[PDB]
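Would you mind keeping the following structure in view while I ask a few things?
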Amino acid sequence: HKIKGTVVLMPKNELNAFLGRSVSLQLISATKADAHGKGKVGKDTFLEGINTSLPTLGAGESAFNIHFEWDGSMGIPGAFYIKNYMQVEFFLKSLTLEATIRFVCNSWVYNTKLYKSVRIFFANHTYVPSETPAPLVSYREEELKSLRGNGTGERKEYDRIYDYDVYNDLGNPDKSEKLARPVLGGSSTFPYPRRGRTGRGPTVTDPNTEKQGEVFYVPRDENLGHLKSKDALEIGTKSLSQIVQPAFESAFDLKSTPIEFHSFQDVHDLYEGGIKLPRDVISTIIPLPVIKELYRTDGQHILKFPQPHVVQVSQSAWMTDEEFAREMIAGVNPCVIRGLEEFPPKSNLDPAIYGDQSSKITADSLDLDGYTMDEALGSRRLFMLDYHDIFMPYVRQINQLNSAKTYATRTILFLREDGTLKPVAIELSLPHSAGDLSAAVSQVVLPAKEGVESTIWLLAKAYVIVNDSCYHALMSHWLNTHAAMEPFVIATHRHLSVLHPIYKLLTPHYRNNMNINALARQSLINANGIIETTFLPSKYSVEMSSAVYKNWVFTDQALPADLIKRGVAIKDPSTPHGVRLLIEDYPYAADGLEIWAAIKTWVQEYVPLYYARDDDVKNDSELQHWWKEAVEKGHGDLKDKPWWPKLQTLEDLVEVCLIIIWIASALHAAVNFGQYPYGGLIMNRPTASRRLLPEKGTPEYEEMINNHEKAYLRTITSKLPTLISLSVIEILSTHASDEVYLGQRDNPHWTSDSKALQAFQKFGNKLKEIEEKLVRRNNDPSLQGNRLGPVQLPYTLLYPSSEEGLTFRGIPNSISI
Ligand SMILES: [Fe+3]
């Protein structure tokens, strides 16, 4: 009596050597236990041969036949051990036992000698702890214990140990004191989400900073391999910082290309005829995977970037006040604008430190289309993009840097009767303290279409967008998605068994997150990394995100809560989503509520399948340990806050899962995939400002009058950092062809529970339904103003589906790039 089995695997390089005694499997009983209650284990069974039957098997996968000596007396198998005797590791896809038991593995199996304990895999059945078959209970807990490790040791490539550590690996003090950075996390001064522990040990000069490493470890299965090298987008950041950036820098050091852009056409040239660079620079770029997909080239001297979506219909539309305001609700960073319910706007900052903080904007100077200020306030037509209190504490130190000058800005917006937003004033604030050496002062700038006044207003918009791009990159994007999510990924693997229903519900939403984050700590947010060298704050960039994290609230990440907290919607039970938008045609929010509702329905239908009552949640030992750790360790610097859900009810479980899935999928997609589409034209999304407004009677002032484009270009991001920044956002705005989107799973057998599978199928049908609805919105002529704007760019960032590439649409399951 033998059990026919089929093993599917993928050789490292993407067959006969797997035969003989190279690979052994041992079935484990889920019903028959030894003298210790542990499922009985069969004999070592090696692969018998290659199965070349079923056409249903692609992706460089190969199937192997195998038969197990398993009598009905050994009970029913529910798990199995596997040992790889070969030198090289292989990727185990699955095991299928006929007469059907399925095992979804998708895990790298290294040589048996590298493992402390034998790799164990479970059948695709789902069990809360109290439902674990008795013979698998100890195996279940031992595997979790193996995943947690002991909190010590330098992690190796094949390790599968999940643990936490602070952000003490960004500075490079051993190379230079100038690259020393404060540790983020673990202090009241610098609170911060934790990240995955790597354990490389301390630097030589600072026992609190982790030494450098050529490879930043992530548990093995978190490091996603790809069939196509072009899909390994995450490695592009490393290549860009380590290889391409130096190549670009040499071209400028050698004066082979003008150091600065001299006109707007010089910028447009980048995606038209291209930029000519030294042959050796082109040759350095053209052969790199991922990087070579970023530019078209003649193979000799030309690099051509792709035409950004924002200029595809009108190359000048970005300069309109209409587009400036529209992007606050349908642009790359559509989630910062707030309702303004009083006037003038107020500040909570200390005047003793920054000087009188009262606003200089006068109500009578504003054009509110005939409305009085009281009418605008009462009708909820006044809004603002407020970076005054956020930036003021950092303005002095930023402006002390050689090539950086910024203002803490505030923009007032009026919601017109036609439903579009219009900018009516920009306040450019600077701190003032007795003894300041600078004579520059704060000022208010009003809209202007002609003369030098129009140039000053255009520059004021640039200062505002430099604040916005910095806040978007560091807070809306990095902190709120990438960084805030990692602690939950770690806790999930450490406390929820692969058999756990919540593990199955949440893990698809973590795909590639730890991997891109580790590569980010190494090349994106590190000392002298991409962000520090391309954005305004320089060496103060990441710590600014720590200051902002002091105010991060998990429950305020829920879309309705966010909209209400920002004063852009009010609670209204008579509405489908329970909230009424104050800007009715707010694309991000309107489309977002649809996706939010679909995820909610899915979570509300899934949870009840495994938890009947609130008591079943309080009594799930794994679930309680998971949440307790996620909060007290993962986001431990905020463990003293009262807003954390308790997770003692079905309601709380649904809430926590819904928010986690929202952040990982739709929120990240909405703030991530519009980076190159909107920011690919540096004038539309400047990452830095290098000078304050000029004083009358100076050559700089005369320049605003005689050469406004040059005045603008000298103020924003320089040409070299612009080339580096455009390259990184082009990578980050690209969808890998092997992405798994919302409504999809990487395997149709993730669970054997038909009820869960049916619920998931309904969720995907609902997303398709939603996409048709969003298409109708974009085609509705009455919504053209905010959904398309003068740039005529349909808001498709929350469309659920997408083909590969730089598409400006599609919601992946996770923070995958
Ligand atoms: Fe991202």
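Chain A uses Swiss-Prot numbers throughout; the residues present, in order, are 6-19, 32-116, 122-839.
Determined by X-ray crystallography, 1.6 Å, according to the entry header.
Here the Cβ of each residue, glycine as well, is placed from N, Cα and C on the backbone.
Found this in Swiss-Prot, in case it helps:
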- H494 to Q: 37% of wild-type activity (MUTAGEN)
- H494 to S: 8% of wild-type activity (MUTAGEN)
- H499, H504, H690, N694, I839: Fe cation binding site (BINDING)
- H522 to Q: 1% of wild-type activity (MUTAGEN)
- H531 to Q: 20% of wild-type activity (MUTAGEN)
- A542 to S: Little effect on reaction profile (MUTAGEN)
- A542 to T or V: Complete loss of activity (MUTAGEN)
- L546 to A: Reduces catalytic efficiency more than 14000-fold; when associated with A-754 (MUTAGEN)
- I553 to G: Reduces catalytic efficiency 230-fold (MUTAGEN)
- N694 to G: Reduces catalytic efficiency 5-fold (MUTAGEN)
- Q697 to N or E: Reduces catalytic activity (MUTAGEN)
- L754 to A: Reduces catalytic efficiency more than 14000-fold; when associated with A-546 (MUTAGEN)
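Could you place the listed features in the three-dimensional structure?
The secondary structure of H494 (mutagenesis position), as reduced to three states from DSSP, is helical.
The Cβ neighbour count for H494 (mutagenesis position), using a 10 Å radius and every protein chain shown, is 24.
In the three-state DSSP scheme, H690 (Fe cation binding site) falls into the helix class.
Applying an 8 A CB threshold to same-chain residues 6+ apart, the list for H522 (mutagenesis position) reads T148, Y149, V150, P151, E644, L645.
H531 (mutagenesis position) has a Cβ environment of 27 other Cβ atoms inside 10 Å.
Around the Cβ of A542 (mutagenesis position), a 10 Å sphere holds 23 further Cβ atoms from the protein chains shown.
Of all Cβ atoms in the protein chains displayed, 24 besides its own lie within 10 Å of the Cβ of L546 (mutagenesis position).
According to DSSP, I553 (mutagenesis position) sits within a helical segment. Counting only residues at least six positions away in the same chain, the Cβ atoms of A495, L496, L546, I547, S563, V564 sit under 8 Å from the Cβ of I553 (mutagenesis position).
When Cβ atoms from all protein chains are considered, those within 10 Å of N694 (mutagenesis position) total 21, not counting its own.
Neighbour density for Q697 (mutagenesis position): within 10 A of its CB lie 27 other CB atoms from the protein chains shown.
In the three-state DSSP classification, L754 (mutagenesis position) falls within a helix.
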So how many other Cβ atoms are close to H504 (Fe cation binding site), meaning within 10 Å of its Cβ?
24
I need the neighbours of the Fe cation site defined by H499, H504, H690, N694, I839. Which other residues of that chain put their C-beta within 8 angstroms of the C-beta centroid, in sequence order?
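Output for this site, in sequence order: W500, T503, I538, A691, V693, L754, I837.
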Name the secondary structure element type, per DSSP in three states, that contains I839 (Fe cation binding site).
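The residue in question, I839 (Fe cation binding site), is coil (DSSP, three-state).
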Within 10 Å of the Cβ of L754 (mutagenesis position), how many other Cβ atoms are there?
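Taking every protein chain into account, the count is 21.
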Over the unmodelled segment of 12 residues, figure out how far apart in angstrom the Cα atoms of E19 and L32 are, rounded to whole.
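Taking the Cα of each end residue, the distance is 12 Å.
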Find, among the binding-site residues listed as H499, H690, the one whose Cβ has the highest number of other Cβ atoms within 10 Å in the structure shown.
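Comparing the binding-site residues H499, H690, the most crowded Cβ belongs to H690.
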Which mutagenesis positions from the set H522, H531, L546, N694, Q697 come near ligand 1, judged by a Cβ under 6 Å from any of its atoms?
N694
For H504 (Fe cation binding site) and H494 (mutagenesis position), determine the Cα separation and express it in whole Å.
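Cα-Cα, rounded: 13 Å.
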Which whole-number value in Å describes the separation of the CA atoms of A116 and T122, between which 5 residues are not modelled?
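In this entry the gap's Cα endpoints measure 5 Å apart.
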